[PDB]
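*Asks:* Once you've had a glance at the structure underneath, I'll fire off some questions.
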Amino acid sequence: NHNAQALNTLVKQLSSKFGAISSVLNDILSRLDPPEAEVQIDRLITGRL
Amino acid sequence: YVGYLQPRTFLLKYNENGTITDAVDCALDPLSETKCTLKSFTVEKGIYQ
Amino acid sequence: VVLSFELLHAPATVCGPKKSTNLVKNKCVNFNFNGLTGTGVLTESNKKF
Amino acid sequence: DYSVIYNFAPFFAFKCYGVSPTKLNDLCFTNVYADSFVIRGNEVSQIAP
Amino acid sequence: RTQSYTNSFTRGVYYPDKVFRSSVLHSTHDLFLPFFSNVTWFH
Ligand SMILES: *[C@@H]1O[C@H](CO)[C@@H](O)[C@H](O)[C@H]1NC(C)=O
Ligand SMILES: *[C@@H]1O[C@H](CO)[C@@H](O)[C@H](O)[C@H]1NC(C)=O
């Protein structure tokens, strides 16, 4: 059970914006210019790390 | 019959074919709130925060 | 003139002039389904919508 | 199609918040609203998040 | 019109989003009719 929960939580953490406009990287890179996309991707990277 | 809606948190259970078959209103009673916290319609014996 | 959008997923009544491409099944492909951008393999499904 | 929007008169202020000017025509939107009004030059800056 | 009062029971639940979900439990914050709430019968 414990292991499952951990993995489950990890998967749910992929659905968190962490302050970014979207939780999907492809949507961000298809929505914003590379400079601001860098900032949003940076927030997502920090959260996921 | 006329009733009025309210902002509520519901736990909805979807069946195999995709239709909602049961729901739990979190703010109704302590047992329903426990179910919402555990994300299950059955609660085993114990004390749950 | 202030243009107000809402960015979400599939359900959308407005897209850019981008044309279409015939469906491909059982191959790992990039897909843009009505604003939903992803990559995967597309198969016929028995899910009841 | 934002090609005609660009083809209209040169814009004193064309700033895109959620999205990126050029990345428009590449997105798919749920409810476009446009608000038209006439304001003074210094009042343009006040129309911003 | 004559007003009586009755119990709504577990009535008034609707699909919140345009998303198909199967064999899952989903939590939704939305406007719903509270369970076991008093509703008015008008004649
Ligand atoms: C509900 O699911 C059962 C189990 O597969 C299926 O036989 C039935 O056709 C489904 N009903 C509807 C309305 O989808
Ligand atoms: C609805 O019914 C309950 C149970 O009898 C009662 O306590 C409550 O006062 C009723 N609602 C109104 C508005 O009278």
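The residues of chain A that appear here are 953-1001 by Swiss-Prot count, in order.
From the backbone N, Cα and C atoms, a Cβ is placed for every residue, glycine too.
Quick paste of what Swiss-Prot says about this protein:
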VARIANT   A:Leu981 to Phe  In strain: Omicron/BA.1
VARIANT   A:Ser982 to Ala  In strain: Alpha/B.1.1.7
*Asks:* Would you count the other C-beta atoms found within 10 angstroms of the C-beta of A:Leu981 (variant position) for me?
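*Replies:* Cβ-Cβ neighbours of A:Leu981 (variant position) within 10 Å number 16.
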*Asks:* In DSSP terms, helix, strand or coil for A:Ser982 (variant position)?
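*Replies:* The residue in question, A:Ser982 (variant position), is coil (DSSP, three-state).
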*Asks:* Relative to the Cβ of A:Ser982 (variant position), which residues of the same chain, six or more apart in sequence, are found under 8 Å away?
*Replies:* none
